[PDB]
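Colleague: My questions all concern the structure below.
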2 protein chains.
Amino acid sequence: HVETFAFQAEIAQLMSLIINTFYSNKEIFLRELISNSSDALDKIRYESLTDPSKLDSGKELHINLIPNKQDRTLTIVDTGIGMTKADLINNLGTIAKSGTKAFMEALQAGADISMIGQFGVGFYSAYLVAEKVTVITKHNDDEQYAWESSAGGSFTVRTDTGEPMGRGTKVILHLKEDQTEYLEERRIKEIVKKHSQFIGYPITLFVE
Amino acid sequence: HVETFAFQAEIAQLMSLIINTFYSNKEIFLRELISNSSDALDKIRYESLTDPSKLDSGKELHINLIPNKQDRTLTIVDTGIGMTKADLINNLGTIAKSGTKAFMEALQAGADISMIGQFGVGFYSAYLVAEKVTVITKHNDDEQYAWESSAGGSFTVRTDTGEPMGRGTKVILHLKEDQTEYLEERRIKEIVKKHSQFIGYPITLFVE
Ligand SMILES: COC(=O)c1c(-c2ccno2)n[nH]c1C
Ligand SMILES: COC(=O)c1c(-c2ccno2)n[nH]c1C
Ligand SMILES: [Mg+2]
Ligand SMILES: [Mg+2]
């Protein structure tokens, strides 16, 4: 059964600015997501140093970029640390609140949207290119969840019955109609090269 | 009683390159250290969301830059999550090993030293400006430690009998003789402005 939650007003605010503002340099969504994955692989790797059994849900620490033209999706998968239900519903909301206010103040000082990751709310750049985002995630301590928002002030969470994923986070981008350049192999390659060349984990770009 | 440890060969290697290479843009040591603190405050803040008693060792999450001309030291203090003894001796060594190899490969491709933080070995940029580094640190789960290295292949760790610090990390830079510009108020201000303007925690610069 699906639970529907309201975003705190400040996150709603941020998701609308990202959606409504004219800002043509949308491609940074991809370095933000890949950074987010890089951060989650670091946390699982570190944890596993003092508790090797934390890697029983999978030994490989890696990033996969999967485009799907027929579904119009670009999916970013990592086998990072994952998100618990509390993360999805309470924790990330709390943190994103003060990063949003800083990111908000910064813009009314002449910062721009590409700097969104310095404020720990990188994830929301997904709304530059996606009309809907679905996040499948599995943490060691909790069940597998599906989270979802087309923005407009609310999100849902359900327990996920799909393919079990071991441990990590899949971020599925349902791309806006004018944004299908990010399904193209040479375009994704160009962005990873330009913005993500030094990520400490293999990034595999799947072909269609 | 003081325990002396050898750095793994790869870290020794990196500490010598940093020390021996001609590279005039030394001021980035400060953004790397302040980033490291920012990362440690984030981890304590997050932990405390699911366990408020983690903040009993101190509620304030903040960065202090303290210069001392008579001691020739610049100290960076945070009240972040801290380092356990295992961190100091085993854990950070393990992580710094593969970040060093990537940072090493990157340079023999025309990357430069300012990019050291993308490889998770930012901390070692301290050796651009300091002949000796001392790190006092307190984690919730362990005792207070003093760690220390003038490089040359070894470091020491002892339990620290000094002023108890609550929780966090003080990084004390014993500056090389030609590097005292970083004791000057207007110089530190210039670097924080230039490289660290958007840190999510108050950074207080102490005067002498
Ligand atoms: C994986 O998605 C996220 O990172 C996320 C966030 C988030 C990440 C950073 N700030 O918020 N909130 N809610 C979700 C599902
Ligand atoms: C606070 O000092 C450090 O961050 C550190 C490190 C370190 C940080 C990042 N890589 O290594 N190793 N050993 C020490 C004492
Ligand atoms: Mg919210
Ligand atoms: Mg070592």
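Numbering, chain B: per Swiss-Prot, residues 16-223 in sequence.
Keep in mind that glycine also has a Cβ here, set from the backbone N, Cα and C atoms.
As a published mutagenesis entry, B:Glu47 to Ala appears in Swiss-Prot alongside the note: Strong ATP-binding. Strong interaction with HSF1, HIF1A, ERBB2, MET, KEAP1 and RHOBTB2. No effect on interaction with TSC1. The annotation that Swiss-Prot gives for the mutagenesis experiment B:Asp93 to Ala reads: Impaired ATP-binding. Strong interaction with HIF1A, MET, KEAP1 and RHOBTB2. Loss of interaction with HSF1 and ERBB2. Los of interaction with TSC1. As a published mutagenesis entry, B:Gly97 to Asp appears in Swiss-Prot alongside the note: Abolishes ATPase activity.
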Colleague: Identify, among the mutagenesis positions B:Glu47, B:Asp93, the residue whose Cβ has the fewest other Cβ atoms within 10 Å in this structure.
Modeller: B:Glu47
Colleague: Can you see whether DSSP assigns B:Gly97 (mutagenesis position) to helix, strand or coil?
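Modeller: DSSP assigns B:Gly97 (mutagenesis position) to coil.
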Colleague: Around the C-beta of B:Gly97 (mutagenesis position), how many further C-beta atoms are within 10 angstroms, looking at every protein chain?
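Modeller: A count of 24.
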Colleague: B:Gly97 (mutagenesis position) to B:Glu47 (mutagenesis position): how many Å between their Cα atoms?
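Modeller: Each residue's Cα considered, B:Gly97 (mutagenesis position) and B:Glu47 (mutagenesis position) end up 17 Å apart.
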Colleague: For the C-alpha pair, I'd like the distance in angstrom between B:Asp93 (mutagenesis position) and B:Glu47 (mutagenesis position), rounded off.
Modeller: 13
Colleague: In which DSSP state, out of helix, strand and coil, do we find B:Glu47 (mutagenesis position)?
Modeller: helix
